[PDB]
Amino acid sequence: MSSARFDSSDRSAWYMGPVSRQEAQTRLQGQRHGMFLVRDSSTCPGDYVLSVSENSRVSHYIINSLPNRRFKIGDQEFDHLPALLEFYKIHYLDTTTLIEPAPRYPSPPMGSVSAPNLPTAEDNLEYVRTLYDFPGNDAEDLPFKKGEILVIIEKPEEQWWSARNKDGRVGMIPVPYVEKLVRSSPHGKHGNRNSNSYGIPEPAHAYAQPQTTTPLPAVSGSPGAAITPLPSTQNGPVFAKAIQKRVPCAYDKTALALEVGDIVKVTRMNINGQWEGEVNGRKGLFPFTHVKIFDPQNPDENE
């Protein structure tokens, strides 16, 4: 499969250090698809710009240095640079994901003279506002309202674009639901203008960076002890391994056989304490006293 078998670690693959808008735009214009580069940015020593070329555009995703724990590339936080490059392998930073890095120039990356991927077509897309409202509420469906400003950060399809919300969230949005600022034309009488609408006149270059826009954290506290069974957000199924074994006893009344050390993928939990999980091919009700909830993301051993 691969799709992306560039080594996500070694500087001599992807890191080109001193590049900046100046160089990055010319080396990622015209002849690239899936080609990217991470560079030392000039905003402030500590921020980086992962510029990826797809749809004949250069999407600039900024990697932000957090307080020594991990990095934050557009709100989404990953423990390190090699970690975020894996998420975008299945995310698609456009109609394509991270595939292979761009040529060499300043700091030593992979270093190719030319790329076999000759692209096709181009587009504009930048500032698009939502008129219809669509509360999909996910990273797959960007929840927008009757008057949100989005930035067309990724474009996989033509009916659905991946735009970033005011909160910087990148999700797919329907084109018939939105209107481009680069499209000033008579639709339903644009004579009333309202192009200014509401906002302060600050023409900044916001990059393609998913603009988190921190609304002042009222509750920002370090996780103490983490003795709470669920100290993480609902991302998907819950992972609990059966500490003890359960054979097909209990007189076969929805008894899910759970072996010692076996991982129970529980997707449905009843608040009584009876949970129904999918193990191998059987779904049964197991008690919380039979399993132990653990952190699915263990930084120890394997990471």
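Determined by solution NMR, according to the entry header.
Positions of Cβ are set from backbone N, Cα and C atoms, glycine also.
As given in Swiss-Prot:
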DOMAIN    14-102  domain 'SH2'
DOMAIN    123-183  domain 'SH3 1'
MUTAGEN   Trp160 to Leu  Abolishes interaction with DOCK5
DOMAIN    235-296  domain 'SH3 2'
Request  = Pull the DSSP breakdown for the domain 'SH2' (14-102) and write it out as helix, strand, coil residue counts.
outcome  = 20 helix, 34 strand, 35 coil
Cβ-Cβ neighbours of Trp160 (mutagenesis position) (radius 10 Å) = 16
Request  = Please classify the secondary structure at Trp160 (mutagenesis position) using three-state DSSP.
outcome  = strand
Query = Per DSSP, what is the residue count of the domain 'SH3 2' (235-296) in each of helix, strand and coil?
reply = 3 helix, 29 strand, 30 coil
